Structure formats: C-alpha cells, structure tokens
Amino acid sequence: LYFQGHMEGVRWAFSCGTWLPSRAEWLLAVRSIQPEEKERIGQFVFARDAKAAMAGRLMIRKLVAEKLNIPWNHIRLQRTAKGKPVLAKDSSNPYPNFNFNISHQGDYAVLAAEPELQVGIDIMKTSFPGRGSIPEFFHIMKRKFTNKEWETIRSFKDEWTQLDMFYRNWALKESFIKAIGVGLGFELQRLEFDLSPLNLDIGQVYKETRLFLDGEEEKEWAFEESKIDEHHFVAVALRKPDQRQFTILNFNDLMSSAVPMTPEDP
Amino acid sequence: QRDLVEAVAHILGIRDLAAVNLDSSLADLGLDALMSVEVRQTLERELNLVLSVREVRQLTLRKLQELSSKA
Ligand SMILES: [Mg+2]
Ligand SMILES: [Mg+2]
Ligand code: NI
C-alpha cells in the first residue's frame with residue numbers, strides 16, 4: 001500500500017448539549033448518516049438524545065473518512081450482536097486492529113479511536129441525580145461498586161465531589177465494558193478501580209488509575225482519564241490487541257467530509 | 001410507590017411529563033446505561049419486578065401506570 005501514512009489515536013469531543021442546529025443543518029446531518037441510524041435517531045423523543053446519537057455517528061464517519069480515507073459515502077458501519085459500532089470487515093483498512101467507540105452523556109459526545117490498542121470510552125457529567133437525593137441515588141447504585149470503591153466515594157464531605165467520584169468510577173467501568181464490547185450484562189461489581197489521582201485538573205490526561213477484575217489486577221489495561229471540562233469526566237480504556245487531549249469539534253468539523261447517504265424525505 | 005411513573009420519569013431526566021407521550025418507549029425517551037440500572041432497581045424494590053434490559057428498554061410509561069395500579 002504505497003500511500004502508507006502512520007495513524008495515531010483520536011480523541012474528539014463535540015458539545016452537542018449546546019449545539020443548536022437549524023432545521024436545515026439537522027436535515028444535513030440526518031441525510032449524512034446510514035438509513036437504519038437515521039430512523040433510530042428519529043425515534044428519540046428528545047433533542048438531547050437525538051443530537052448526541054447524531055454527533056456520535058457523524059464523528060465515527062468523520063474518523064473513518066479522515067483516518068481510513070474511505071469516502072464517507074462508502075463507509076459501511078455495522079454493529080456487533082451486543083450493539084457496538086464496528087467498521088465492516090471488508091477493508092479499505094490495512095489497520096486490522098483499528099477500532100473506536102463513542103460516548104454521549106452530559107453536554108458532549110466523545111469519541112476515541114486507536115489504530116492498534118482496542119479501546120472503549122465513556123463520558124459522564126456530574127449532574128445532580130434525576131431522582132432522589134445523592135445518598136438515595138448511591139443506594140440505588142450499591143450493587144455496582146465495591147466497598148473499597150464506595151469508601152473512596154464517600155471519603156469526601158462534599159456530596160458534589162462524592163458525585164464526581166461516583167461518575168468517575170462509573171465512567172471507568174463503562175470504558176472497560178465498552179472496550180470489551182459486552183454490554184449491560186457484566187456484573188460491574190467484578191471491577192474495582194483504584195482511582196488515582198483523586199483530584200483531576202482540566203486539560204490533562206491521567207494514566208495512573210489501575211483496574212482490578214475479580215481481585216486480580218488487569219495489568220493489560222490502561223485507563224486514560226480526563227475532564228474535557230470542569231463537569232465532564234471521560235475514561236478511555238485501552239487494551240493491547242494481544243499526551244493527546246481531546247479536541248472540541250464543531251458542526252462543520254463533523255460535516256467536513258459528509259456526503260448525503262439517504263435521499264430527500266420531508 | 002403509587003407514582004413510580006414519575007420516579008422513572010425523573011430517572012430519565014423528564015420533568016412534568018405532561019409533555020410526553022406515555023406510549024413512548026424508555027429507549028425513545030433516552031434511557032442511558034445508568035438510567036437503566038436505576039429504573040431496574042426501582043422496579044425491583046417498588047414492584048418486585050426484575051426486568052430484562054430489553055424489557056426495560058421497551059417499557060412505556062403507560063405500561064408503568066398499568067404495573068402500579070395492579071396491586
Ligand atoms: Mg452512520
Ligand atoms: Mg481534525
Ligand atoms: Ni426527585
């Protein structure tokens with residue numbers, strides 16, 4: 001393959017929670033994604049969810065279009081049995097290990113992609129829980145973190161910090177879950193993270209948090225933790241198939257390589 | 001308890017819910033992974049109902065109004 005070109009990991013964020021597309025721009029977006037994905041996005045009752053899903057899809061296609069140089073119209077995205085987006089086996093892809101993943105919680109849709117490292121991502125906004133109080137919420141969530149994890153979570157007198165740590169510990173678990181592609185069906189209590197360092201500054205990728213699966217350290221797993229802003233935590237779980245801050249994209253970035261896929265339809 | 005419907009609305013981050021088709025699925029209303037865990041833990045403790053993920057995803061709010069009335 002003459003036009004080789006060494007590929008590097010991608011870390012993109014898009015603030016969909018403050019993206020306010022016009023009828024025209026949405027329709028642009030909607031036509032730029034795959035038919036099945038259109039219909040789905042169009043089933044979401046709320047802008048919040050539809051925009052996230054949409055930002056997610058536009059970002060994957062951008063990533064493949066740009067990094068794999070497949071013309072957007074010919075990007076064949078699919079999904080594993082358990083719902084993970086994957087690129088079709090038929091290549092335009094001499095990166096057999098090239099994989100990616102998105103998350104969309106809070107105001108952002110984030111995406112990681114790597115050429116070799118198999119990867120999972122999860123973003124989480126520290127927001128007051130939708131039902132009940134924090135303590136109540138944490139109660140509802142007991143069965144999902146280890147005692148040591150909870151001691152760390154309640155180790156802070158401020159319930160916002162507590163929530164911060166909870167969402168962090170959660171995101172770390174999802175990144176891994178999404179990395180391995182398994183779904184909700186994975187007893188999250190099997191996973192214990194040693195959250196390190198406790199206090200994370202914005203504008204920095206922390207690689208120090210190590211994981212224990214079933215009490216044995218999962219030494220084959222790196223975790224990249226950042227706060228893309230003061231309120232969103234992002235975990236990127238990286239396994240070997242055996243520095244880079246997130247880049248805030250805007251709409252035109254998302255569409256830069258877009259070609260319309262589905263026809264005109266009122 | 002009686003209005004579990006609200007409790008899961010609030011879990012979904014929906015408020016009022018007067019402006020929500022009760023026939024919308026929880027998926028369509030934006031059920032997160034976290035939300036999923038909450039809703040499922042709520043229907044356990046409140047309704048003694050353990051639901052598949054698929055079940056919870058396809059739960060309508062009307063289908064909730066049904067499941068609390070029955071008691
Ligand atoms: Mg698509
Ligand atoms: Mg770029
Ligand atoms: Ni409440």
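All positions are counted from 1 along the displayed chain.
Recorded method for this deposit: X-ray crystallography, 2.7 Å.
From the backbone N, Cα and C atoms, a Cβ is placed for every residue, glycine too.
In the three-state DSSP classification, A:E174 (mutagenesis position) falls within a helix. Swiss-Prot lists A:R40, A:79-84, A:101-104, A:174-178 with the feature CoA binding site.
Residues or ranges marked as Mg(2+) binding site by Swiss-Prot on the basis of experimental evidence: A:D122, A:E174. Other Cβ atoms within 10 Å of the Cβ of A:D122 (mutagenesis position), summed over all protein chains shown, number 28.
Its Cβ placed at the centre, A:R40 (mutagenesis position) has 16 other Cβ atoms within 10 Å. Looking at Swiss-Prot, the entry for mutagenesis of A:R40 to A (Swiss-Prot position 47) says: Reduces affinity for magnesium by 7-fold, and holo-[acyl-carrier-protein] synthase activity by 2-fold.
Listed in Swiss-Prot as a mutagenesis experiment, A:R79 to A (Swiss-Prot position 86) is described as follows: Reduces affinity for magnesium and coenzyme A, and reduces holo-[acyl-carrier-protein] synthase activity by 7-fold. In the three-state DSSP reading, A:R79 (mutagenesis position) counts as strand. Taking Cβ-Cβ distances under 8 Å and a sequence separation of 6 or more, the neighbours of A:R79 (mutagenesis position) in its chain are A:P85, A:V86.
Here Swiss-Prot notes a mutagenesis experiment, A:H104 to A (Swiss-Prot position 111), with the remark: Reduces affinity for magnesium by 75-fold, and holo-[acyl-carrier-protein] synthase activity by 150-fold. Taken residue by residue with DSSP, A:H104 (mutagenesis position) is part of a strand.
Under its mutagenesis annotations, Swiss-Prot gives A:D122 to A (Swiss-Prot position 129) the following note: Reduces affinity for magnesium by 10-fold, and holo-[acyl-carrier-protein] synthase activity by 30000-fold. Secondary structure from DSSP puts A:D122 (mutagenesis position) in a beta strand.
Counting Cβ atoms from all protein chains shown, A:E174 (mutagenesis position) has 25 others lying within 10 Å of its own Cβ. Here Swiss-Prot describes A:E174 to A (Swiss-Prot position 181) as a published mutagenesis experiment; the accompanying note says: Reduces affinity for magnesium by 40-fold, and holo-[acyl-carrier-protein] synthase activity by 32000-fold.
A:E174 to Q (Swiss-Prot position 181) appears in Swiss-Prot as a mutagenesis experiment; the accompanying note says: Reduces affinity for magnesium by 20-fold, and holo-[acyl-carrier-protein] synthase activity by 6500-fold.
According to Swiss-Prot, the mutagenesis experiment A:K178 to A (Swiss-Prot position 185) carries the following note: Reduces holo-[acyl-carrier-protein] synthase activity by 2000-fold, with only minor change in the affinity for magnesium and coenzyme A. Other Cβ atoms within 10 Å of the Cβ of A:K178 (mutagenesis position) number 23 in total over all chains.
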If you skip the near sequence neighbours and keep only those at least six away, which residues in the chain come within under 8 angstroms of A:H104 (mutagenesis position), Cβ to Cβ?
A:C16, A:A52, A:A53, A:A55, A:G56, A:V110, A:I123
As a test of the contact definition, list every same-chain residue at least 6 positions from A:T80 (CoA binding site) whose Cβ is closer than 8 Å to its Cβ.
A:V86, A:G181
Cβ density check for A:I102 (CoA binding site), other Cβ within 10 Å (all protein chains) comes to 24
Taking the Cα atoms of A:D242 and A:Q243 on either side of the 16-residue gap, the separation in angstrom is 23
One of the mutagenesis positions A:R40, A:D122, A:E174, A:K178 has its Cα closest to the Cα of A:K82 (CoA binding site), namely A:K178
